[PDB]
Amino acid sequence: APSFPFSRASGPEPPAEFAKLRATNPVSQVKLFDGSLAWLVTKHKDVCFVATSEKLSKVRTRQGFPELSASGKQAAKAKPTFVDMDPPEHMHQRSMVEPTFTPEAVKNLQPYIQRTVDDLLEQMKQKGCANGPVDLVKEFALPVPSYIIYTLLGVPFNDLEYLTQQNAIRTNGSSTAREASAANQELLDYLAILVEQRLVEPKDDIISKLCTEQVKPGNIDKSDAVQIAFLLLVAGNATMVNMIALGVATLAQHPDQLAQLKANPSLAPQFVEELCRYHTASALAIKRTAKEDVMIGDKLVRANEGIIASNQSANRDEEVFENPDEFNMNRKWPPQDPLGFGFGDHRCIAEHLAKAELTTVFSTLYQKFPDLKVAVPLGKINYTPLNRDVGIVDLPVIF
Ligand code: HEM
């Protein structure tokens, strides 16, 4: 059994194993870091089944849960938030924060999303690139999702830049373990203080809603509120940064489609849909253990055996998406959903927010900077390490 996670075939490409497995062995066994074996599911239809089957559990203290590293194994010891819950606990806690992320609520946020993107682009213009390329990640891709989610949680404007840097340190590939865990503690300590404050005078933010509607009535206590707030910050931020940067790089690689976006900014939604299918930047989140024996394709998965469902592979499934390895913002979409945000009850709570952010970025960026160019040869883009989710570490641009 091959070791899993697989390595990406190159900087921007999924692992090569997935296409071979989809063709010849779509439910197969892989070997995890600790020697245990898990089942790997690669076809779109089977990923949807794993994501919705009531016979499968996300509870991480069940025998067989497929942790992919040693830190995940010890993270499993902490009190769980709704990301690691089964029904009915899952929606009980998830519904406490879902009102901010509904399509209606995200529509109302759209002026603020646009103002945030406008302000950060205007700052980048004023900085200019007269002394060399600037890093689109540090200058734009990182602060846009960071400022928005921090602001929604309730962080005041003056604290945004420090906390944005600290959260970046958490996931930066060249951080030492001491740097990353110190940045992590910095974030937890700040959120605990913000929770204490909102308990005394609530404002109009997510932490205030939790303190007022759940902590004070006793449905959760203030430490749960910290954990839930922390989850909403760290679950998707690094992914948002990577999606923005991957979108720019992808458009640099497909000049004809960038030309269409420049001439019709209203194509941004379709560009975003294809971006999230093609670059599945969160590919290791759909993991389960079997509560009972369950049949998947031609394989029997026994109780207490772990399953990993690759939405990355599913988003390249030849049986669902015609020419899946071509980036084509003008593709015709089948009835099946792309799985960039997962599927079923656990499907990304922030799907609408994430897409609204991505759509605002790509309908604005080239209107502001019509000559935005990646400043290094495209073959020299600094992608994330091949053993990690696809992403871009830094992206020098001129404009
Ligand atoms: C483009 C950016 C994003 C992508 C591609 C993405 C992708 C995903 C994926 C694949 C999952 C697993 C869903 C499943 O189990 O079926 C997920 C879950 C989640 N995401 Fe996102 N996400 C993004 C942005 C965000 C943001 C901005 C936030 C927070 C504000 C967020 C919070 C979450 C949470 C809390 C979960 C767990 C939901 C649950 O188990 O009920 N994500 N996301």
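Numbering, chain A: per Swiss-Prot, residues 5-403 in sequence.
Looking at the header, which is where the method is noted, we find X-ray crystallography, 2.1 Å.
Each Cβ is built from the backbone N, Cα and C atoms, and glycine gets one as well.
As written in Swiss-Prot, here are the features:
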| type | residues | note |
| --- | --- | --- |
| MUTAGEN | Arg64 to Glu | Impairs interaction with NADH |
| MUTAGEN | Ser73 to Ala | Decreases the NADPH-dependent activity |
| MUTAGEN | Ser75 to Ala | Decreases the NADPH-dependent activity |
| MUTAGEN | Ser75 to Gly | Improves the NADPH-dependent activity |
| MUTAGEN | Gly76 to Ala | Decreases the NADPH-dependent activity |
| MUTAGEN | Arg174 to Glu | Impairs interaction with NADH |
| MUTAGEN | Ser286 to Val or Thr | Impairs catalytic activity |
| BINDING | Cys352 | heme binding site |
| MUTAGEN | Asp393 to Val or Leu | Impairs catalytic activity |
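For the recorded positions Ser73, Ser286, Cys352, a Cα to Cα distance of within 10 angstroms from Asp393 (mutagenesis position) holds for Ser286. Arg174 (mutagenesis position) has its Cα within 10 Å of the Cα of none of the recorded positions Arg64, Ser75, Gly76, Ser286, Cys352. Cβ neighbour count for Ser73 (mutagenesis position) (all protein chains, 10 Å cutoff from its Cβ): 12. If you take the Cα of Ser73 (mutagenesis position) and the Cα of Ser286 (mutagenesis position), they are about 16 angstrom apart, rounded to a whole number. For ligand 1, none of the mutagenesis positions lies close by, meaning a CB under 6 A from one of its atoms; the full candidate list was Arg64, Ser75, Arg174, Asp393. Calculated from their C-alpha atoms, the gap between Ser75 (mutagenesis position) and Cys352 (heme binding site) amounts to 23 Å.
Annotation note: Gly76 (mutagenesis position) sits in a helical segment as assigned by DSSP.
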